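Worksheet: one structure, shown below.
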There are 2 protein chains.
Amino acid sequence: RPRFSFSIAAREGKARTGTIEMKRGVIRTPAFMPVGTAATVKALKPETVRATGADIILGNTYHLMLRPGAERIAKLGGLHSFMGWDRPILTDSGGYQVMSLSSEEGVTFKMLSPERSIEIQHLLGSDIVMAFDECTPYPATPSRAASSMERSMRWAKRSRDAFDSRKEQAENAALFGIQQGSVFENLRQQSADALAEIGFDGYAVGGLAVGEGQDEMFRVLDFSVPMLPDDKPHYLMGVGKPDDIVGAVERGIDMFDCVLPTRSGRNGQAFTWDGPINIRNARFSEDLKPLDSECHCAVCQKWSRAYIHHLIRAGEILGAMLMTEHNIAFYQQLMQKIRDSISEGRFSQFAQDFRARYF
Amino acid sequence: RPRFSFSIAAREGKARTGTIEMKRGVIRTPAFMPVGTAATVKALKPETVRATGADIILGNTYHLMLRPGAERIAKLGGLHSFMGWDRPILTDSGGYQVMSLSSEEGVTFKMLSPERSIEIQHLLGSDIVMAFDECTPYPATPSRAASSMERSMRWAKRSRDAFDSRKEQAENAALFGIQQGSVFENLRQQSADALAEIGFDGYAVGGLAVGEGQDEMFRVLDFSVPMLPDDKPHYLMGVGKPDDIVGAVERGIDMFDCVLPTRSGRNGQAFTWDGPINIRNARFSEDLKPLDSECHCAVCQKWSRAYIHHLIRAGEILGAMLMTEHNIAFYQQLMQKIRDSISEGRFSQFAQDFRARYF
Ligand SMILES: Nc1nc2cc3[nH]c(NCc4cccc5ccccc45)nc3cc2c(=O)[nH]1
Ligand SMILES: Nc1nc2cc3[nH]c(NCc4cccc5ccccc45)nc3cc2c(=O)[nH]1
Ligand SMILES: [Zn+2]
Ligand SMILES: [Zn+2]
């Protein structure tokens, strides 16, 4: 199979649908990547993750570089082998996580640099390597975003050279650059230009899903995404409320990752086509209906709201498992519905039908 | 299928192997029943519970009578439907749980009587109904056990009559009486006699796994089990360390339930043929071996100790799932190994081979 080959099969407006062919599998785009932060998609076996329809999962160098550690994962045969997932894994570069969770050379925390970042993701056996960037604090001044963006672009080229330096990783993996510039269009252009000049396999929009709200997020996507190379995937990092995803696809985004389905799943929130439900609610205690009346997932085929209600209220691990599986399943069905409606050129109507029922 | 039919296919010493045929399935004996205390076998889907090889699961009226409640489970189509398990369920009668967890008529707690107990288990749709008894506090004086046992036998006959009173339950379910008498042989005889005079489908030994230690537990089984009707299953409630099970089978016990595989599973303990391991131990951090070198379970086929180590140390739900599944799988393999070695008449050698390696 190819190392990295992105093919757009259909379009509608700025929305695209296609595939990314990678050595470890095909990624159907627009793609939702379940997040597997500690070398697990929480409360799901990889197989279950796969059955929900995910093509690729997201991992973080920051978390794994600490536990169990990058060299150790390498010694253990790589992340894929370690967690039992043999399909593409996208590893975040460590830039956002060192921020929220914890110089020119890089970042010291309790050192992550572009070179080490790439080296770690290589150690992990990452298929898609994220340039190591400086996630832009939001809000931030024009001047601040600018300098923060430009460090990121300098780090982008360093990322590029480190990656290109490692034959094995260059041959088998993909490197995505990350656009920064905050909400500022000219900064966003500057950054897209620098990234394009360097050249990457894919272009992420970083700096969003920073509490800017959907409106301002979409506003930025509106100008930011068309500045990226059309022929490469566009990855909106960390975005995934169902309606965020729809509106970002409408704006040219092909890839998504979000802790929302999993985490909200464990907390009682079930996504349905009629909007999320909180299954803990007493109203579900004798509700024999499945979580969602349409959902094809194993959970909706087998268990009632009443049972899951019971389960979540009792803190039962099976509650978390069922909710999470349903929710990832839901997310994947939405992506599938998005892919098919784009390839059928009715994505517009989907989005409106979706929004209409969901809200 | 029959309502309740116990057939002994082979014997070795006091050990028996056979089947209990019930309307909702066959129970291979000696049987280990995973415990599903809140209408779930913790961190396992029923299907997973089934794949490990369990034929029957244990439920408690005490827990379910409170949450979600017995009438409500009934309204919801029964326990089987509710939790997605369609095979026999054995419901404990509420006698031990009102004790550890919370008159002649019954017990008031913050009222459970023989009649209500049976009515609740009928509401649950229990296949095997436990007489409602007074679990004997241990230790206890001869006089005390005696009076506590005799209330239990009076409750046993009440249990019997209530059960027999409910046509539907009498037709489709089984009623097991429970022998009491503590460590006292004559009390144990008295009780077996009263139970036999009443007549039940099966005979449980209650009052053990009360911290008496394996020695004194086996000592009591030694005289207590032969007093029960040979032609009926013998159920040792709440017993299940792997070596407890082997020694109880050697003493004529056909059925077991124990929270040990599940709970110890969630806490880091993996059973192996070379004895339990605590997977949290640093020694497993780069151990690419499966939990147990022989275990056929999905977990041992797929994941390394190092990964599960990582998982459990990080408090990852998948850690609990994998450990629990392995452990129930282990327990079922032990029961299978016990069944086959009895039917092959080499159960003696198994027990010694087992004990030899395991300790
Ligand atoms: N390298 C890089 N990685 C990023 C990862 C991002 N993740 C997100 N959103 C995740 C998220 C999920 C759920 C709730 C959240 C609340 C506050 C902030 C983030 C939340 N944004 C990311 C941006 C970057 C980035 O710019 N660079
Ligand atoms: N009706 C009835 N039910 C019983 C249930 C019993 N369960 C046990 N053992 C469970 C158990 C599992 C693990 C650790 C434990 C520690 C202390 C006490 C019990 C533990 N014994 C039971 C007896 C009865 C009974 O006599 N009657
Ligand atoms: Zn579902
Ligand atoms: Zn195993």
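Going by Swiss-Prot, the residues shown for chain A are 11-112, 118-125, 134-382, listed in order.
Method on record in the header is X-ray crystallography, 2.0 Å.
Cβ from N, Cα, C; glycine included.
Cβ-based neighbour count (10 Å, all protein chains) for A:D102 (active site, proton acceptor) stands at 30. Following the DSSP three-state reduction, the secondary structure of A:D102 (active site, proton acceptor) is strand. Sequence annotations record features per position, and here Swiss-Prot assigns active site, proton acceptor to A:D102 based on sequence analysis.
Swiss-Prot lists A:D280 with the feature active site, nucleophile, giving sequence analysis as the kind of evidence. Taking a C-beta cut-off of under 8 angstroms and a sequence separation of 6 or more, A:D280 (mutagenesis position) has the following same-chain neighbours: A:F42, A:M43, A:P44, A:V45, A:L68, A:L100, A:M260, A:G261, A:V262, A:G263.
Residues or ranges marked as substrate binding site by Swiss-Prot on the basis of experimental evidence: A:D102, A:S103, A:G104, A:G105, A:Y106, A:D156, A:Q203, A:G230. For A:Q203 (substrate binding site), the number of other Cβ atoms no farther than 10 Å from its own Cβ, over all displayed protein chains, is 34.
Residues or ranges marked as Zn(2+) binding site in Swiss-Prot: A:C318, A:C320, A:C323, A:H349. Residues within less than 8 Å, Cβ to Cβ, of A:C320 (Zn(2+) binding site) and separated from it by at least 6 positions along the same chain comprise A:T62, A:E348, A:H349, A:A352, A:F353, A:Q356.
Swiss-Prot documents A:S103 to A as a published mutagenesis change and attaches the note Strongly reduces activity.
In the three-state DSSP assignment, the secondary structure recorded for A:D156 (mutagenesis position) is coil. Listed in Swiss-Prot as a mutagenesis experiment, A:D156 to A is described as follows: Abolishes catalytic activity.
In Swiss-Prot, the entry for mutagenesis A:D280 to N states: Abolishes catalytic activity. The structure shown retains the original residue.
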Looking at the recorded positions listed here (A:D102, A:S103, A:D156, A:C318, A:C323), whose Cα lies nearest to that of A:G230 (substrate binding site)? A:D156
Where the model skips 8 residues between A:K125 and A:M134, what's the CA-CA distance in Å to the nearest whole number, could you check? 8
Inside 10 Å of the Cβ of A:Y106 (substrate binding site), count up the other Cβ atoms and send me the figure. 23
Looking at substrate and its recorded binding residues A:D102, A:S103, A:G104, A:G105, A:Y106, A:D156, A:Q203, A:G230, figure out the farthest C-alpha pair and report it in angstrom, whole number. 15
Spatial separation of A:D102 (active site, proton acceptor) from A:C323 (Zn(2+) binding site) - C-alpha basis, Å: 32
Considering Cα atoms only, can you say which of A:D156, A:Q203, A:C318 is the nearest neighbour of A:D102 (active site, proton acceptor) among these recorded positions? A:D156
Excluding A:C318, A:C320, A:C323, A:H349 themselves, which residues in that chain have a Cβ inside 8 Å of the centre of the Cβ atoms defining the Zn(2+) site? A:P313, A:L314, A:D315, A:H319, A:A321, A:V322, A:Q324, A:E348, A:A352, A:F353
Note that 5 residues are unmodelled after A:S112 and before A:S118; then state the distance between the two Cα atoms in Å, as a whole number. 16
